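A.B. asks: I'd like to ask you about the structure that follows.
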Amino acid sequence: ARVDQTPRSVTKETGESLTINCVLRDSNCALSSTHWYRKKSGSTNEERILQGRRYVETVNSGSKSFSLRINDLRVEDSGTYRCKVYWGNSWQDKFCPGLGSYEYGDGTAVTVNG
Amino acid sequence: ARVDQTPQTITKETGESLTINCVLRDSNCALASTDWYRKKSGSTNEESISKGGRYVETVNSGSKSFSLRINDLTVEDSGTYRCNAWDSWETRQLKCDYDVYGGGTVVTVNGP
Amino acid sequence: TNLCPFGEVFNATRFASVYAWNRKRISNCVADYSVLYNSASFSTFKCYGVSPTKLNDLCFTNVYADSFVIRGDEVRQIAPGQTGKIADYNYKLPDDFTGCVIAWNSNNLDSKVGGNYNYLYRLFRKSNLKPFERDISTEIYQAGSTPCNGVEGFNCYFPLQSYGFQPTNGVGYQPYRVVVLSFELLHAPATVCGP
Ligand SMILES: *[C@@H]1O[C@H](CO)[C@@H](O[C@@H]2O[C@H](CO)[C@@H](O)[C@H](O)[C@H]2NC(C)=O)[C@H](O)[C@H]1NC(C)=O
């Protein structure tokens, strides 16, 4: 019932790669999907992380584990990334949230030095 | 639907304490949430008081009463203080969406 | 009819401490839920007994809006079957819960530099809170063997405890405003409908 997103902070020089992880802890409920959002440093609106050459989104469904990997880091990627997990319809279970219920991760502040 | 604030005017010196008491009356609901507002002496607005440090709030639900005690009085404490009892709770018959304020307490703390 | 006044609950200037949580009845209005659901301002949007994607197609005999302030580490407790200091002593959802739990980070509003200690929560109670019950009393909790004559001291604790909300806190200790909408469906004409 909690999205544990790690790391909370990361700083890397321009060129290398990084990976953001967020997993659901202590859950018996089906998950439908998970989206990734980025709020650039200085903005207040989030952008959906769509298809990208340098973006890789990985899902381990049975693990309730979701990861985002960004290769060839640039300063344009500096900001805060959040994962947004969506719940599926877990049949015959009162304690599970309905289909479409969501929870955001705590967030990840990433800094890329030029 | 109105809280009575006592006293109306008290004066102290630097150092000592003071206590402003407030009782919620003419209502069928309990005393749920409260606030204390302070208007500085030569000021024109009221500031929300932060509880837990110098400003100690005691809340008694049985007597529908609540008080504020202030210590370490400095000359900057001169002003007016007001209570505020408010709640938004609703049931089958008992309803109370009230937001009431006290008559005020003008305090005057003297210099060293 | 007219739109339900969700704004006066979500956008209220001041929120209450979880032990004195607020409750406003929503009645005789049209309820637009996808405005809340399709938003980027909410950290948690979990509904139970009903999918949020179907809320605008359903009517209800009564809708309650409950609002309070807790810390992020305790948002998990606002859910059916959960236990903890808040669920047991402050705000308890029933195991047969049908409604939605909405929460968002309110660090910019409810945190002061040096700490905001104005939001309280009940730390001690004799028995666990019944579902949707609210406890207002401030009587001294009889902790140990020796009774208490309204005096705080040894084995005599004040039942309420303050949060310390500071901007420099981790997200687990940052303040969260929570709105829970509880839906009731009886064999009577419904008062709240979606478009
Ligand atoms: C609470 O207030 C917010 C902001 O005042 C409302 O959402 C905004 O609505 C205006 C009007 O279109 C837009 O300019 C903003 O972009 C909206 N912001 C968001 C985050 O949606 C919100 O509707 C109000 N709450 C309720 C329940 O109505």
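Numbering of chain C is taken from Swiss-Prot, so the residues present carry the numbers 333-527, in order.
Looking at the header, which is where the method is noted, we find X-ray crystallography, 2.5 Å.
Here the Cβ of each residue, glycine as well, is placed from N, Cα and C on the backbone.
Copied straight from Swiss-Prot:
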DOMAIN    C:334-527  domain 'BetaCoV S1-CTD'
VARIANT   C:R346 to K  In strain: Mu/B.1.621
VARIANT   C:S371 to L  In strain: Omicron/BA.1
VARIANT   C:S373 to P  In strain: Omicron/BA.1, Omicron/BA.2, Omicron/BA.2.12.1, Omicron/BA.2.75, Omicron/BA.4, Omicron/BA.5, Omicron/BQ.1.1, Omicron/XBB.1.5, Omicron/EG.5.1
VARIANT   C:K417 to N  In strain: Beta/B.1.351, Omicron/BA.1, Omicron/BA.2, Omicron/BA.2.12.1, Omicron/BA.2.75, Omicron/BA.4, Omicron/BA.5, Omicron/BQ.1.1, Omicron/XBB.1.5, Omicron/EG.5.1; May enhance affinity to human ACE2 receptor
VARIANT   C:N440 to K  In strain: Omicron/BA.1, Omicron/BA.2, Omicron/BA.2.12.1, Omicron/BA.2.75, Omicron/BA.4, Omicron/BA.5, Omicron/BQ.1.1, Omicron/XBB.1.5, Omicron/EG.5.1
VARIANT   C:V445 to P  In strain: Omicron/XBB.1.5, Omicron/EG.5.1
VARIANT   C:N460 to K  In strain: Omicron/BA.2.75, Omicron/BQ.1.1, Omicron/XBB.1.5, Omicron/EG.5.1
VARIANT   C:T478 to K  In strain: Delta/B.1.617.2, Omicron/BA.1, Omicron/BA.2, Omicron/BA.2.12.1, Omicron/BA.2.75, Omicron/BA.4, Omicron/BA.5, Omicron/BQ.1.1, Omicron/XBB.1.5, Omicron/EG.5.1
VARIANT   C:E484 to Q  In strain: Kappa/B.1.617.1
VARIANT   C:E484 to K  In strain: Beta/B.1.351, Eta/B.1.525, Theta/P.3, Iota/B.1.526, B.1.1.318, Gamma/P.1, Zeta/P.2 and Mu/B.1.621; May enhance affinity to human ACE2 receptor
VARIANT   C:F490 to S  In strain: Lambda/C.37, Omicron/BQ.1.1, Omicron/XBB.1.5, Omicron/EG.5.1
VARIANT   C:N501 to Y  In strain: Alpha/B.1.1.7, Beta/B.1.351, Gamma/P.1, Theta/P.3, Mu/B.1.621, 19B/501Y, Omicron/BA.1, Omicron/BA.2, Omicron/BA.2.12.1, Omicron/BA.2.75, Omicron/BA.4, Omicron/BA.5, Omicron/BQ.1.1, Omicron/XBB.1.5, Omicron/EG.5.1; May enhance affinity to human ACE2 receptor
A.B. asks: Rounded to a whole angstrom, what is the C-alpha distance between C:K417 (variant position) and C:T478 (variant position)?
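C.D. replies: Taking the Cα atoms only, C:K417 (variant position) lies 24 Å from C:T478 (variant position).
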A.B. asks: Find, for the listed variant positions C:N460, C:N501, the residue with the lowest Cβ contact count at a 10 Å cut-off, counting only other Cβ atoms.
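C.D. replies: C:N460, out of the variant positions C:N460, C:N501, has the fewest neighbouring Cβ atoms within 10 Å.
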A.B. asks: For the variant positions C:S371, C:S373, C:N501, which residues place their CB under 6 A from an atom of ligand 1?
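C.D. replies: The variant positions passing the 6 Å Cβ test are C:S371, C:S373.
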A.B. asks: Can you grab the distance from C:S373 (variant position) over to C:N440 (variant position)? Cα atoms, rounded to a whole Å.
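C.D. replies: With the alpha carbons as reference points, the distance is 13 Å.
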A.B. asks: Between C:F490 (variant position) and C:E484 (variant position), what C-alpha distance do you get in Å?
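C.D. replies: About 6 Å separate the Cα atoms of these two residues.
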A.B. asks: C:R346 (variant position) to C:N501 (variant position): how many Å between their Cα atoms?
C.D. replies: 21
A.B. asks: With Cβ-Cβ distance below 8 Å and at least 6 positions apart along the chain, what are the contacts of C:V445 (variant position)? List them in sequence order.
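C.D. replies: Result: C:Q498, C:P499.
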A.B. asks: What's the CA to CA span in angstrom from C:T478 (variant position) over to C:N501 (variant position)?
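C.D. replies: Per the Cα atoms, C:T478 (variant position) and C:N501 (variant position) stand 38 Å apart.
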A.B. asks: Please report the distance from the Cα of C:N440 (variant position) to the Cα of C:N501 (variant position), rounded to the nearest angstrom.
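C.D. replies: Between the Cα atoms of C:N440 (variant position) and C:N501 (variant position), the distance comes to 12 Å.
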A.B. asks: If we check Cα distances from C:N460 (variant position), which of the variant positions C:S371, C:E484, C:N501 wins as closest?
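C.D. replies: Smallest Cα separation from C:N460 (variant position) among C:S371, C:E484, C:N501: C:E484.
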A.B. asks: Taking the Cβ of C:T478 (variant position) as the centre, count every other Cβ atom within 10 Å, in any protein chain shown.
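C.D. replies: A 10 Å sphere around the Cβ of C:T478 (variant position) contains 10 other Cβ atoms.
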A.B. asks: Just how many other Cβ atoms lie inside 10 Å of the Cβ on C:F490 (variant position)?
C.D. replies: 15
